[PDB]
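Q: Okay, handing you the structure first.
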Amino acid sequence: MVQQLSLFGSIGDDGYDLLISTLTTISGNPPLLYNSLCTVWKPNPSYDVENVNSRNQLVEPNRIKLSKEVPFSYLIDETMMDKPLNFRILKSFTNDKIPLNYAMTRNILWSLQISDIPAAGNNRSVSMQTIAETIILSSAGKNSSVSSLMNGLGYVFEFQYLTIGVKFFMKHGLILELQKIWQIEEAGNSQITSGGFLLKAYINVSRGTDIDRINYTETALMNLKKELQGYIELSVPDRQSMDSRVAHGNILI
Amino acid sequence: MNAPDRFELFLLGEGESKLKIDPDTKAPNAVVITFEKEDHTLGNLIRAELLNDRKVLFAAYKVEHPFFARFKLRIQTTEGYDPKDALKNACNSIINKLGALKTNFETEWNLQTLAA
Amino acid sequence: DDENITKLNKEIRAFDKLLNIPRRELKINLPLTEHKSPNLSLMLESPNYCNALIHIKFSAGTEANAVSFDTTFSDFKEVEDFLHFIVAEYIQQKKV
Amino acid sequence: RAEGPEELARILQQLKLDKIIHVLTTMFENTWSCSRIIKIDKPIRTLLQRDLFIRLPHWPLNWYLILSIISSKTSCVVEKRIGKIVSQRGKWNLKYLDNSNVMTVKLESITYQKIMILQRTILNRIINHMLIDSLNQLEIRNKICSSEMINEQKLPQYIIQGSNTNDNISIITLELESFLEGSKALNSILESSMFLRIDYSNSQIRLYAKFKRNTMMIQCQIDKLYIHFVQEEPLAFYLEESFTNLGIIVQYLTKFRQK
Amino acid sequence: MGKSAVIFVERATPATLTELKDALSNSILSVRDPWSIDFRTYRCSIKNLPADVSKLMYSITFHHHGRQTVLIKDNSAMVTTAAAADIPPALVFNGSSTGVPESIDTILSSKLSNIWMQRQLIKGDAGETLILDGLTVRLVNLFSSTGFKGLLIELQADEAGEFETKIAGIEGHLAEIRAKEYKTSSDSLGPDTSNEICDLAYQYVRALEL
């Protein structure tokens with residue numbers, strides 16, 4: 001469980017290369033390639049959860065995220081082994097098509113994660129969100145599989161998507177991510193972040209009670225934002241967009 | 001209504017230790033031991049047995065409020081002798097006495113049944 | 001994955017033969033008759049880069065896996081004493 | 001981090017003591033299974049005393065070779081004994097200790113060859129001691145015919161015959177009254193002392209007795225009773241039997257007694 | 001491949017553990033650090049369930065095996081960790097994990113409390129572990145909410161050739177102490193797939209069931 005303090009933004013791919021150089025001028029570090037695959041699961045509507053205390057609202061149903069890393073050998077087509085595995089490959093990832101299709105992901109079926117809507121009030125300068133996390137290491141039995149496990153808990157699959165981007169590690173534990181997101185269905189693959197990169201700068205705090213640390217984290221994030229003034233505008237997203245409860249449906253992408 | 005549940009008299013809550021031992025800061029070789037979910041039945045027996053050890057100086061117990069099931073015991077023994085060891089000896093002696101008592105009662109009851 | 005991490009891993013691993021702990025092994029085979037050939041394997045290591053540890057494995061000529069003795073030593077004096085004892089035991093075995 | 005001069009002196013004394021202990025424990029293990037679990041409430045009566053309890057997997061149960069290391073400011077000695085210890089309700093109880101055969105040995109004289117010779121002889125010594133303990137459980141008095149006792153030639157010569165300096169032959173002197181559990185009517189017929197000779201190589205048990213008076217019934221054939229009379233001593237006879245398990249030897253004795 | 005077995009004695013006495021510790025004292029080679037174990041059962045709070053779907057879920061927490069939880073349901077196992085040192089480096093690197101996870105028991109009893117609710121809890125603390133010749137034996141007293149429950153014995157060996165003989169020997173050792181009602185188990189969850197801790201948890205479940 002962490003308090004994640006975050007700021008968001010977006011950029012057009014035209015400046016992409018330039019942006020990268022500037023980051024290396026500041027951090028002093030080179031970018032590192034990465035990828036991931038997230039699957040979202042929701043409580044089964046076939047089961048009537050009368051246990052939701054309607055007269056008191058002790059709790060509301062929520063959605064579970066399962067993440068995993070996928071090797072690049074599934075994301076590189078027959079035209080791309082010649083180039084080395086570095087960040088420049090992202091320049092060729094502008095098409096809505098991608099080597100990883102629905103059948104391979106179905107064949108695949110980790111990190112389990114749950115979150116809450118950010119803290120209310122208009123006196124917050126950065127998006128503060130609470131995250132509860134655990135890890136699944138292995139399994140066994142006659143039906144050892146992620147799908148069977150989540151159906152045993154009482155959850156069913158809803159959708160999935162694939163993230164590819166680069167990471168920058170700066171001082172004080174600040175992490176800056178440049179991402180491209182591909183939604184995947186049997187109908188096909190569609191790039192929601194079409195013609196651009198999604199930028200997200202964030203820090204993690206282990207204990208929410210410590211307030212000196214939280215103040216330091218906010219100071220670092222606002223200093224970073226004030227450093228990038230004039231190039232990219234980093235902003236607090238909409239509090240109602242980062243809500244992932246089942247009752248109301250929307251997805252920040 | 002504010003009447004507490006009765007089962008709190010014999011079921012320990014989670015995170016509760018049946019014994020708690022604390023050194024006493026006033027007299028050397030003295031310990032205060034808190035027992036939980038217990039009443040005079042055990043404290044009187046243990047104190048009466050601890051009064052038979054020639055190396056035991058002080059042994060006293062109390063139940064501060066008759067609402068809560070718990071009591072305190074206080075032990076002080078001679079130098080070179082541990083109060084926990086005294087408690088262990090007392091419990092062993094009590095157990096042996098109760099076993100002998102049970103055997104005697106069973107023998108007498110069977111003899112009466114033969115004479116019944 | 002990324003080029004930089006693999007490059008650094010390669011460059012660092014290139015120095016293993018220098019940075020790694022030195023080791024040595026000496027196998028001594030004694031010529032004995034009656035198809036009973038004991039083996040004496042002594043491996044010398046420096047786990048903390050300064051101290052000498054001598055592991056001795058003496059297998060008498062009874063079985064391929066029945067290790068007669070397997071000991072460790074940190075004092076060379078005890079090493080010499082046990083070597084003398086083993087030599088005396090072998091001489092007695094040859095005399096019986 | 002030591003604080004006191006007395007603490008420093010105690011630290012150095014313990015350093016010497018456990019350095020010697022480690023040296024000898026390594027000596028034993030390079031040839032022996034020590035025990036690091038046994039703690040006795042009272043140190044064994046024989047200046048620092050340390051008790052080490054060693055044994056082998058094939059030894060009889062609960063029988064331990066006990067070494068009492070006595071370390072002084074300038075000299076150190078070792079007391080080697082054989083004892084029996086049991087564990088009951090979390091306590092170590094010294095069931096039995098032997099004091100008539102305490103081996104007091106100087107520190108310097110101990111060597112590997114002495115260690116292995118002691119290893120060979122200790123099995124026979126422990127077998128003799130457990131036979132003694134079993135006879136004590138039977139309340140039968142006994143005495144050991146040690147190497148010095150045999151060399152002194154005070155024992156009957158026919159018993160010494162066949163004992164060609166073999167550790168597999170053990171002779172024990174038993175009291176006639178004790179072996180008969182107080183039967184005083186047989187004291188006037190047989191000698192008050194009998195001899196039990198056990199050969200592990202032959203796995204034979206012989207009970208030798210001596211007639212106090214020359215009875216003419218010896219002239220009669222007593223071959224059907226499995227009694228063999230000594231040619232050297234006509235007044236001396238013996239009963240011979242073959243045994244497979246030592247634990248049932250008591251029954252054999254009764255059989256002998258029966259005969 | 002190592003093998004393990006679990007024997008549970010229900011009619012044991014408070015001093016039976018000491019009796020078995022002393023009765024084996026001849027072969028005891030060494031003693032190691034104490035251990036602990038937790039055993040929870042979670043119940044399904046939803047009533048619109050099919051007949052063939054089970055209602056329980058057994059969670060077993062191992063303290064000595066690096067703080068690991070195992071969830072068991074209908075012969076299906078799941079192994080979760082909660083230590084920062086057990087995290088595969090890929091998940092830390094790519095961003096799939098914040099680096100400081102929580103135990104799955106907190107997740108079940110905090111966020112999913114409207115689907116699963118706790119029903120019991122059986123604990124074992126301050127057990128003893130003994131090294132015998134090619135064997136390791138662990139003993140502990142089980143305490144429920146009410147009080148003492150019984151005795152638990154778990155045996156682990158590296159060589160599987162003579163496991164049955166060792167089990168028979170330990171059963172005989174219990175036999176001389178007149179503990180005649182004991183339930184043992186050495187089953188395997190999956191004949192083809194062999195995971196040690198999952199099989200251990202399954203054996204615990206099979207031993208502890210009523």
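Any Cβ shown, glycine's included, is placed from N, Cα and C.
When I checked Swiss-Prot for this same protein, it listed these features:
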- B:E108 to K: Transcript termination readthrough. Lethal (MUTAGEN)
- B:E108 to G or V: Transcript termination readthrough (MUTAGEN)
- B:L111 to P: Transcript termination readthrough (MUTAGEN)
- B:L114 to P: Transcript termination readthrough (MUTAGEN)
Q: Let me know how many other Cβ atoms fall within 10 Å of the Cβ of B:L114 (mutagenesis position).
A: 7
Q: How many other Cβ atoms sit within 10 Å of the Cβ of B:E108 (mutagenesis position)?
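A: Taking all protein chains shown, B:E108 (mutagenesis position) has 10 Cβ neighbours within 10 Å.
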Q: Tell me the Cα distance separating B:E108 (mutagenesis position) from B:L114 (mutagenesis position), rounded to the nearest angstrom.
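A: For B:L114 (mutagenesis position) versus B:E108 (mutagenesis position), the Cα atoms are 10 Å apart.
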Q: Taking 10 A as the limit, how many CB atoms besides its own sit near the CB of B:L111 (mutagenesis position)?
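A: By my count, 10.
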